[PDB]
Amino acid sequence: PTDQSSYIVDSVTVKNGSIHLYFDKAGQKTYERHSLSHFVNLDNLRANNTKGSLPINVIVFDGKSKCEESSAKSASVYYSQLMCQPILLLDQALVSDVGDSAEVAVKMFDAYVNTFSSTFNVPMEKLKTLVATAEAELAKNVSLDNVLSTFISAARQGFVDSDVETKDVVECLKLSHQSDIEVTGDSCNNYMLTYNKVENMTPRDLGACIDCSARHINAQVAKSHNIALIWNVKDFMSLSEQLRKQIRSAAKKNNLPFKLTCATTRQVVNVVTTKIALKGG
């Protein structure tokens, strides 16, 4: 029994700004984890869409309507091929009482605080006051980016280097929570597996790579030396969504750690790595 194209979501559970979607795969109970943010507005997960792409491998439909379910199952034959993964078909009835903007934002913020605390080794007692202010402000409908930025600027003293910008920590936290990416304060390398070829990059992707001095590393040279791919958050974000996903999946294929950093310092080239250049020269 191979990985079909879609699976029906039977049940749902929420905890720490994340949702679990439960399905039966060849008689074994399984789940996929997604950030709660994709479930505030369900329209982005409907098969009709407005762009023709899904932010996650999930299709929301109305289980009360026969056509919506069958249409979504048909649509997931296309998206499964486009995304190179099966699609989870979720009835909108399972995600009725999930959250309410701020309600979900407070769950998000609490997850940001845990990643900030464990990344910069900051004791939770030192943040107690700044967390209380931040949570009472989110309930006042003060933007999450404002509350997060205000929190980081105040909480950063003595834990984050003066060289790193608050905005880069903010993006690291947000992204870390969206795609479950490890965050570090360590020097980046902007190393990329040889699998992601220059020939298949767009001018924006090749140029962005050359701009951040991205280097190519061979999968085996990286595996045997236990090399982690550490990208600067800004540099990584200058890349396309497709390229960002490809770099990460290639690292996961070879069991290589993938991390985002808020640091701008580069780690010393101690391994045989070739700088990404234009196909000609």
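The residue numbers of chain A are those assigned by Swiss-Prot, with the residues present covering 2483-2763 sequentially.
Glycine is no exception: its Cβ is also placed from the backbone N, Cα and C atoms.
Noted in Swiss-Prot for the protein shown:
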- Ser2625 to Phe: In strain: Theta/P.3 (VARIANT)
- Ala2710 to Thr: In strain: Omicron/BA.1 (VARIANT)
Fill in the CA-CA distance, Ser2625 (variant position) to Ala2710 (variant position), as an integer in Å.
34
Are there any residues at least 6 positions away along the chain from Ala2710 (variant position) with a Cβ closer than 8 Å to its Cβ? List them or say none.
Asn2671, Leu2738, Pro2739, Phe2740, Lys2741
Local backbone state of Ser2625 (variant position), from DSSP in three classes:
coil
Around the Cβ of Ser2625 (variant position), the count of other Cβ atoms that are within 10 Å:
12
Could you say whether, by DSSP, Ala2710 (variant position) belongs to a helix, a strand or a coil region?
coil
